[PDB]
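The structure appears right after this line, and notes come after that.
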Amino acid sequence: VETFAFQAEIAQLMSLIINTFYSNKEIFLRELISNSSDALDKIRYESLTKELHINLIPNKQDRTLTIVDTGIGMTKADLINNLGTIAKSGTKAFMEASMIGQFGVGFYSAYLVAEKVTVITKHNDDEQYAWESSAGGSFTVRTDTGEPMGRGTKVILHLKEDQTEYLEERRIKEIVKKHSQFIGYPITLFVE
Ligand SMILES: CCNC(=O)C1(c2ccc3nc(N)nc(C(=O)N4Cc5ccccc5C4)c3c2)CCC1
């Protein structure tokens, strides 16, 4: 388990997301589905140079909403450096300007609804990694000794006690149909 500090910009952004009163918290899903779509586009665009989909797994017991994709995945180098550089440039752009995704920092909208976010990832020529952050100015990165998932990303949202609506079938179905209705990959909503 390695702990890293977020950079000043990203840290300030997450603080802004968590401490700012904003009721349209449902934007987080569009942002994460979009990110999955790009990762899936990356493994698809690389293929020409197996199954490409997105799964939405709610869990009442653990109080989690998971967004799984079979996209390109991420390396340790992607988790530490790379995501941090993308975010440095992104936060800079989003500050000068709900429109969060246009600046490549839409993932962090997850903190509108999650108290902790766990990111299990696997890239084709690297190991399985687990990224985790409860915001608070830091993130951890470890090698996942957990169940070997296939190439892709698993974004596990540990929902706030008050944000349990994002566990309901009707609600997930309504958000998807509203802002992710033209994604080029099948989106499966798991039941309970
Ligand atoms: C397609 C273009 N992107 C890439 O190549 C990267 C990449 C590749 C696969 C990805 N898969 C998903 N599902 N999501 C993301 C993502 O943008 N984030 C996940 C995450 C976790 C912690 C903190 C911030 C973020 C933002 C991915 C990013 C390589 C580095 C960016």
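All residue numbers given for chain A refer to Swiss-Prot; the residues shown span 17-65, 74-121, 129-223 in order.
Note that Cβ sites are derived from N, Cα and C of the backbone, with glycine treated the same way.
While the structure shown retains the original residue, Swiss-Prot records the mutagenesis experiment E47 to A with this note: Strong ATP-binding. Strong interaction with HSF1, HIF1A, ERBB2, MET, KEAP1 and RHOBTB2. No effect on interaction with TSC1. Counting every protein chain shown, the number of other Cβ atoms lying within 10 Å of the Cβ of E47 (mutagenesis position) is 22. A helical conformation is recorded for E47 (mutagenesis position) in the three-state DSSP classification.
What Swiss-Prot says about the mutagenesis result for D93 to A is this: Impaired ATP-binding. Strong interaction with HIF1A, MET, KEAP1 and RHOBTB2. Loss of interaction with HSF1 and ERBB2. Los of interaction with TSC1. Counting every protein chain shown, the Cβ of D93 (mutagenesis position) has 27 other Cβ atoms within 10 Å.
Within 10 Å of the Cβ of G97 (mutagenesis position) there are 24 other Cβ atoms, across all protein chains. Among the mutagenesis results in Swiss-Prot, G97 to D has the note: Abolishes ATPase activity. The residue drawn here is the original one.
Cα of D93 (mutagenesis position) to Cα of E47 (mutagenesis position): a span of 13 Å. Straight-line distance between the Cα atoms of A121 and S129 is 11 Å, even though 7 residues between them have no modelled coordinates.
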